Amino acid sequence: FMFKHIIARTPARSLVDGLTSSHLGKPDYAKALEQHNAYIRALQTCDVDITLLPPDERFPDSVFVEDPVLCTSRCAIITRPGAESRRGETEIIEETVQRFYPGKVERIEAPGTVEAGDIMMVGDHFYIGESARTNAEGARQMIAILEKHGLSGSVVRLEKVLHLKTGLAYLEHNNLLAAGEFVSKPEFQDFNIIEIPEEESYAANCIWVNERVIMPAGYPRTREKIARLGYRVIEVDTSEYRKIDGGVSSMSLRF
Ligand SMILES: NC(=O)NCCC[C@H](N)C(=O)O
């Protein structure tokens, strides 16, 4: 398989006020702009076309387009963010999704809450984390939609991270990056688990795109663990997004 498209959104000046549970300082808007540009330039080398949406000042975290939608090979499901300040992000991305998925857009409804960063796609199976942002009802609604379309899904329990993909990344070919509490999960033991060292935990969030793997710059052990598997590794500094608990998976929709 291969992805044909990516969707992303320019960061807003209000990014400095993005939600966070970290204490790594506040994002520097000018520097964040340069990093997002570097991220797009990396994506321009991955044989995909890119749809880059304009910034929206009303939504500080709207650069993290991964959360408001789940794009699959069969349909797109608009989610329902658990974070109060981000629920409205579904509205500003709906027109784009509708253009790519005519007559194939589904949606999560109350009382469900889902943020797609909690979803990890492995073939036609979708692992969905039960977090502070994605509740069991939301997971249920999503699994039912996936099943309606011939896909499958399951719930993964978590307690220590913001979203499932904060500490996990599937790089195709059975290669799974795992950090913290996901490393010893029974559901993931038939994968080739690549345990991320503690000092480099942030680097568990990486993206496979057409045999290239885009990862945060500054995590050398992880970079070598991926490189040796045969992937073309591209390093992009995302330090300003790390400050507001986001990374490379967070910043795009890939399908
Ligand atoms: N899928 C993701 O990695 N989402 C990260 C969202 C970070 C944002 N500052 C938030 O707290 O919602």
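The first residue you see is number 1, and the count goes up from there.
The deposited model was determined using X-ray crystallography, 1.8 Å.
Note that Cβ sites are derived from N, Cα and C of the backbone, with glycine treated the same way.
The substrate binding site feature in Swiss-Prot is assigned to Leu19, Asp61, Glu66, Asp67, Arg86, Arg133, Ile244; the stated evidence is a curator's inference. A simple way to gauge crowding: the CB of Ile244 (substrate binding site) has 23 other CB atoms within 10 angstroms, across all the protein chains here.
A simple way to gauge crowding: the CB of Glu115 (mutagenesis position) has 29 other CB atoms within 10 angstroms, across all the protein chains here. Quoted from Swiss-Prot for the published mutagenesis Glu115 to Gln (Swiss-Prot position 114): Abolishes enzyme activity.
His163 to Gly or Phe (Swiss-Prot position 162) appears in Swiss-Prot as a published mutagenesis result, with the remark: Abolishes enzyme activity. Secondary structure at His163 (mutagenesis position), taken from DSSP and collapsed to helix, strand or coil, is coil. Under a cutoff of 8 A between CB atoms, and with a sequence separation of 6+ in the same chain, the neighbours of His163 (mutagenesis position) are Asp67, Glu115, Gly117, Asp118, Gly129, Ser131, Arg133, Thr134.
As annotated by Swiss-Prot, active site, proton donor applies to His163.
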Cβ-Cβ neighbours of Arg133 (substrate binding site) (radius 10 Å): 22
Lowest local Cβ density among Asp61, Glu66, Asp67, which the record lists as binding-site residues, within 10 Å: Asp61
